[PDB]
Amino acid sequence: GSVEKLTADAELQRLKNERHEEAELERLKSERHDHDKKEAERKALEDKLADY
């Protein structure tokens, strides 16, 4: 396996966890979305406020 390079499994594993982080942020922006009017939870929310 020229693509394996010892472990292609390890890469698909990292990618699997990478997506976990991305799906969490998906949910985070959903929850915090109502909290932006109260506080700038995160720049992704603060930007919406920061009309530029």
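Counting starts with 1 at the first residue shown.
Each residue, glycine too, has its Cβ placed from N, Cα and C.
Pulled from Swiss-Prot, these are the features on record:
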type	residues	note
MUTAGEN	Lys16 to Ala (Swiss-Prot position 98)	50-fold decrease in plasminogen binding
MUTAGEN	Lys29 to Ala (Swiss-Prot position 111)	2-fold decrease in plasminogen binding
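Annotation for the mutagenesis positions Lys16, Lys29: lowest Cβ count within 10 Å of the residue's own Cβ, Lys16. In this structure, the CA atom of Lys16 (mutagenesis position) is 20 Å away from the CA atom of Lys29 (mutagenesis position).
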